[PDB]
Amino acid sequence: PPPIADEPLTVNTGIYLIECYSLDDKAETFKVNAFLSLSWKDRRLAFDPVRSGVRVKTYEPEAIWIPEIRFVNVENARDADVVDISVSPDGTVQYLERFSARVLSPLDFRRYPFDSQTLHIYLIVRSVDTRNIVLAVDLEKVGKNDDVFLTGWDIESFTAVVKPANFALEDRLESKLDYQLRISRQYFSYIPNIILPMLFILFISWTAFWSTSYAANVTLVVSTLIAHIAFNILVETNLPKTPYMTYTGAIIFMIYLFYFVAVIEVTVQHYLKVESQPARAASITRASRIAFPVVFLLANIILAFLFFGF
Amino acid sequence: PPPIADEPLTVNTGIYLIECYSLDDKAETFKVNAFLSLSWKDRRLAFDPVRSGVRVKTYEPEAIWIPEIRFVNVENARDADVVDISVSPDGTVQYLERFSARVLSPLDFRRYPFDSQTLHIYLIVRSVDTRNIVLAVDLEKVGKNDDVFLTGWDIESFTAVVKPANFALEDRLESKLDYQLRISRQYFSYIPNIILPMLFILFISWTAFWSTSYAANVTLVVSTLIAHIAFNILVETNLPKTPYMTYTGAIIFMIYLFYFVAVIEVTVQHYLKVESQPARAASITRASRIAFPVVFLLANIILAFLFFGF
Amino acid sequence: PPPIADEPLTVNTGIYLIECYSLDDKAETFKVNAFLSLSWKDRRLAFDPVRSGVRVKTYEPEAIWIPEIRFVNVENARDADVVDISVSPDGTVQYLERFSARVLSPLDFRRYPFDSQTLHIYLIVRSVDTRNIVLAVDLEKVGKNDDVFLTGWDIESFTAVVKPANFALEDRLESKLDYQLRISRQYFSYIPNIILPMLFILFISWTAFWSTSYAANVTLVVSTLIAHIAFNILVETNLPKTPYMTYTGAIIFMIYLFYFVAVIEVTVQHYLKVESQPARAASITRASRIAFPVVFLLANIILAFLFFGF
Amino acid sequence: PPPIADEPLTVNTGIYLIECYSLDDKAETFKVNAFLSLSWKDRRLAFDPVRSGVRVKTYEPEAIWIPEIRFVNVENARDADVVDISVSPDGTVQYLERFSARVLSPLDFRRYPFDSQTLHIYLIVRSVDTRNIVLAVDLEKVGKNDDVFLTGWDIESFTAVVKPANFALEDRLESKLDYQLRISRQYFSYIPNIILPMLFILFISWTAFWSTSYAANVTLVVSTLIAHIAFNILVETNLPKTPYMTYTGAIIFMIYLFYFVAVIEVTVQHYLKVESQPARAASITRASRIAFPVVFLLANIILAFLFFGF
Amino acid sequence: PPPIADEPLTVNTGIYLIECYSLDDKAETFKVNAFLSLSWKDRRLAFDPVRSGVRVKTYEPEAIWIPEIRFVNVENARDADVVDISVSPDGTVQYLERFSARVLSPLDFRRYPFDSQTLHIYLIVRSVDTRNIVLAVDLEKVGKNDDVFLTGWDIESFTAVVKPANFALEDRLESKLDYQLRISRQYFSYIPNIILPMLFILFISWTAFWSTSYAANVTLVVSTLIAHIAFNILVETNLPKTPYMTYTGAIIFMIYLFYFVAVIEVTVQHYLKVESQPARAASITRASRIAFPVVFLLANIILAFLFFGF
């Protein structure tokens, strides 16, 4: 029994983030728990101030006509409890619920180890014999407690796109609302656990440029190659199959190469030493101890610029 | 209280995909969230335009008789909320729900690393004292937002098989409807994380064809053998027990062989060098450094053709 | 309000398997989704054909008295939706539901890698002021679509034990019904991923019978010992703590021995070579290169027979 | 509307275990599925045998006053379905439900690999304007099918503590009932997969007492040290953070020491051999090959006695 | 239909912890199961002692007006069952429920291996046409059975902040109540499984200061480096991405350095021995065997103080 209008009914929205958590980098989701603020003028609900009780009159969701406001990008339907309906005298209704859903918005792991993300929540509304348009009421969009957690990420800013996008689906237009949560991953921890450890094994590998023994050199360069796989796999895990290349997956793959030519070298600095040509052999090894480190640091300036610098 | 017909009642179907996700290669499933469009002529519901209110009259699911449309290949029953019922004057009903289920359709990992899949959804309907036939109304089968995600896969095309298959179960025929989702796995990421890394260790292994030391050679060929197991196991995991052979599991198994004959060789290039016959020994090793690489690349053209080329 | 009989009321059962999946070898369970067919004569429900409407009269589960048919070996209560109740004129009721539960039946990993299993579903019924006996109606026990999946297993045959077992519990007898699903694990994949890889490392280990160097021999025999642990652990995982010995766990444990005596030997073929007694030393090593391989293949014929052959 | 007594109302309890499973050593829980038998005399429910229908009169849980019997040590509320209420003529009520909950009782991993445990279920009841006391009726406490599974454990005996413990909580006493399930872990499988494999690597380590080469000795003693970590970690996992020391965690830690002094030795049997003092060096190594094995077996008799023997 | 006051209505709270468990260090949560004690004077509920039945009159939650007391920091809504409502004659209501939720409170892994935590539960209440203030009634806040488990932690003290914080949200103030659970992690188990094992490999690494062989030294220092990664990764896991540095992650990272300079040394103690300068070479190695151990123990006193001592 919708409210009989003369034109499009405006439903006024606002989400107050109470809780954030379980951002799943693997599954591209995240859990949230907030308020849902809704307000619309239903004239049938007007009620003569002085003639009746107080300022406002509260109802049970049953009696009043209430808009169906579905969330778009949610795995399931949001488990919500109704906090309060307060019908103004003029007919203005003040609906308020506290929902709890897991939303589904994509993530760009382009600069993975260090990256900012922007999460979305959508809110559509299907129209019937009348049209509905949703729209934000910033005084409730302020959605953010000063205790919003979401570990591993720095929460930048929760806001909403004031202009709804009014689609037109299966005959009957709908009104969508974009709510936005910006976040910057807290890297750091990635250094002492991935970056640094992963580099040290790379360096230790090429102390085989100051060694003349093939045995201790295969042991040296190969043992570390393994550890880099241990790291490659470790990272490879908490991270989805992007169709594109990831910054840290680039450097981590480039590192595979330095282990190969490293071997190529030691394997060659051998076919020369035993080829009674140690004149040339220890010339190559002499070069390596400068080439490798330079071309690496060099290549990272190139690579890092390639990603962030562009 | 079914609508009294004169023949088979046609229920008109249509699924509008709103959300896709959680394709579980392991468990052969996937999660979806869409619209369910249903339409049927119930003559008892006809209602004299001018004599009553407006064009259409909305009901609560309770009052009207509504067909039971079960999904066939679903783990459980689909959690659905009813968006709208709109009874036309002639009696045409316009049912619409937004469901959310995990479907269960098989996958062919025949060309695993690079493979296309076709997902299914079924929709049956059991008949009573009357017969029901389902059938598509393409204007609602268009089921696909321009935001359909499903990570790691490229979504080809959502469509439906217009002709239902009318079984006959436990006395009382049913009408099934095949809805189809085609997808092509986004490989790529498999190269810098599996393919390439896995090859490099294979090459490094057989730099032992340019080495004359049994120690650094066992170290060489064996250490890498291990890493290939590390890779074999890693892949082996996110992948079910197919009764058939998988493309990447073929090459990954074929690789086990090159590590064996590699050892065979170095183990033999030793029983000869110490058998004061280094004439023959370094003849074998000289061969290996060409045989191995050729017969490999060679065998892949064979194998790859065997899979995709046929 | 049970139907007043003159003797034991027969409830007629039948399960039509629609979906199978999630056989958890670890947890000894498995998920199923089927029809539940129930039929019983309630004479109070008889209804004069010509005097009233049609052949049969459908009810809502509420009105009619309906038997409580609990599943015995289920983790929880089965999530079921009622498809149809159709009361015959004589009083014969035709109940039909589509349930979805995870059943709990044991598994014998005696011949693990290659083994057949028989799954169970139970269906009891508690009696009140009257006795109930359940019993199969094969025309609904046919429970099996030609699309029954259950990956990794070959589904042999779904059937039911026609004779119920009528216990007697807490005063008030019950009627249990054994439904049976036979399955044969699809091994195969176990070869190129466990069996073969696991053997190759065993062979490579004992190329140390054609080597005279203690260093490359410890490297050889030990490195592979490790990989066999990597395999031992890998298998050890997707497999519960049986109180008995498993076929593949037997060979995989027996393999541990060949790595020990292998070491014993190389460790001994050393205390002799350095004991200026290389006459004896290379006599032992000469033996090993025949003993080991024979006694192994030999022991497997013994072991394999021990399991399957008996 | 409680039954008006003259003193404390006795509610008669009894749990018939139908299903056991999912004992989580990690989380100290376990899942069960049983009957709940309750019986109490409500005199208002008396009903003149001959004047009315039959022996007993069945009700829907709604009508009758029924005691709230909460389980104490349960994660959540137990999902129960009501099987039957049968009011005797005198007023004796016969309540019966089939519940399904996960209980939470502690475990003592003191003798971990081989240990017996005793599981608990509690059943309290809060009193109102009258007092309630619970108490067992052994004829229903017999709770145990001859098919009670619970894999990996041998089920000893299900019984109940007949005397309730009547606390006094937030003003209003309660009656608690201790039900007990004794179980003995099926070890065995721990031998061929942990114990034995873990020992073999320990032995192989100290074949370095019959070797004079520092290289093959570091390779020997170190490689195995690693595998023992592989085992240490493997075990360390399916096992909670006890504040006390676990039997197998003791021996597994003690093993770490034999790998250290082993290294100490080989590292010392080197600083002597190169110190032109091989007289002393191969005296130490000669000792080790007897000391180590003895002091180990010796220390286990000590340790094992320390745990089980005391 | 709220109770008509003359000022702010005081609702009296109290949580009696019955069960604790599933503290997820990863997800910063934990599960609890307790009583919820609520009491408020609703004068409309007053009921003339002698004129009617007994002391108190019990209701079903339906009839009475009852405050909505939401938990703040909970993933979802708390699954609660209502134990008893007991309306006093004056109008004092005695509400009591037994809820079961997972709460979400942060954790400081600053001194991780050894650390105390303080868990929170919040309880807000939204006001309508009247104001509500919550407040503790210590006689029910005593929330703690003498069987409160929560494995791996020592439970210090459950208490509540008597003064509520009265916010002001979306127009309509609310009353929040801070309940506090203090806990001290049971470390210990971290020694024989992480600390000690992790140290032993560090020591064994630098027995390469008493060795003159580059091969057995790379083998020595590198093999252990790996194991420390095995440990680094193992710990790295059951532990979230803190933006700060963790005590055990500090020492575990500092350990990476001692493995690098260790290599630096052995790699240098080689470029000197082969540079016909063994005078200097074995001077460096002589230093190391004292420098390393000192500077380590030294650095830990520094580091440990840095964390706990400050």
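Just so it is clear, chain B uses Swiss-Prot numbers, and the residues here are 50-359, in order.
If you're wondering, the header gives X-ray crystallography, 3.5 Å.
Every residue gets a Cβ built from N, Cα and C, even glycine.
According to Swiss-Prot:
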{"type": "MUTAGEN", "residues": "B:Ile244 to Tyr", "note": "Marked gain of function, with a ten-fold shift of the proton dose-response curve towards lower concentrations"}
{"type": "MUTAGEN", "residues": "B:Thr268 to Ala", "note": "Increases the binding affinity of TBA. Weakens block by Cd(2+)"}
{"type": "MUTAGEN", "residues": "B:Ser272 to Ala", "note": "Increases the binding affinity of TBA"}
{"type": "MUTAGEN", "residues": "B:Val284 to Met", "note": "Displays an increased sensitivity to propofol but not to desflurane"}
{"type": "MUTAGEN", "residues": "B:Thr297 to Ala", "note": "Marked gain of function, with a ten-fold shift of the proton dose-response curve towards lower concentrations. Also shows slower apparent rate constants for activation and deactivation. Displays an increased sensitivity to propofol but a decreased sensitivity to desflurane"}
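Sequence features, as recorded in Swiss-Prot, placed on the structure.
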{"residue": "B:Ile244", "record": "mutagenesis position", "DSSP class": "helix"}
{"residue": "B:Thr268", "record": "mutagenesis position", "DSSP class": "helix"}
{"residue": "B:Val284", "record": "mutagenesis position", "DSSP class": "helix"}
{"residue": "B:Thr297", "record": "mutagenesis position", "DSSP class": "helix"}
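Long-range Cβ contacts of B:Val284 (mutagenesis position) within its own chain (separation 6+, distance under 8 Å): B:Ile243, B:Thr297, B:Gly298, B:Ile301. Those mutagenesis positions from the list B:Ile244, B:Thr268, B:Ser272 that have a Cβ under 8 Å from chain A Cβ atoms: B:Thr268, B:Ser272. B:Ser272 (mutagenesis position) and B:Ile244 (mutagenesis position) have their C-alpha atoms 18 Å apart, to the nearest angstrom.
In this structure the C-alpha atoms belonging to B:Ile244 (mutagenesis position) and B:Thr268 (mutagenesis position) are separated by 23 Å. Checking the mutagenesis positions B:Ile244, B:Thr268, B:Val284 against chain C with a Cβ-Cβ cut-off of under 8 Å leaves B:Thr268. There are 21 other CB atoms within 10 A of the CB of B:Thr297 (mutagenesis position), with all protein chains counted. Counting every protein chain shown, the number of other Cβ atoms lying within 10 Å of the Cβ of B:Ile244 (mutagenesis position) is 18. Looking only at the mutagenesis positions B:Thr268, B:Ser272, the densest Cβ neighbourhood within 10 Å occurs at B:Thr268.
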